[PDB]
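Q: Here's a structure for you.
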Amino acid sequence: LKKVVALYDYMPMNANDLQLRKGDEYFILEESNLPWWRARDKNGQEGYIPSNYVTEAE
């Protein structure tokens, strides 16, 4: 259901943000009141993913 797909390369600047690779989608293993959530990119890595950009979940 939650598959926020990256959009523009975004490096991690908080703690475990999943570096976006524009293309691979991301699953929201958890969300919050911020733009970055707790998803695992298609690289099989759990980290914080930004929704302000990307696509799908957000």
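Chain A is numbered as in Swiss-Prot, which gives 216-273 for the residues shown.
The backbone N, Cα and C atoms fix where each Cβ goes, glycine too.
What Swiss-Prot notes for the published mutagenesis of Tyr223 to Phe is this: Loss of phosphorylation of GTF2I. Record note (Swiss-Prot) on the mutagenesis of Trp251 to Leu: No effect on phosphorylation of GTF2I.
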Q: Taking 10 A as the limit, how many CB atoms besides its own sit near the CB of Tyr223 (mutagenesis position)?
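A: Cβ-Cβ neighbours of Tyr223 (mutagenesis position) within 10 Å number 10.
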Q: Using a 10 Å cut-off, grab the number of neighbouring Cβ atoms around the Cβ of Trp251 (mutagenesis position), all chains included.
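A: Here the count is 21.
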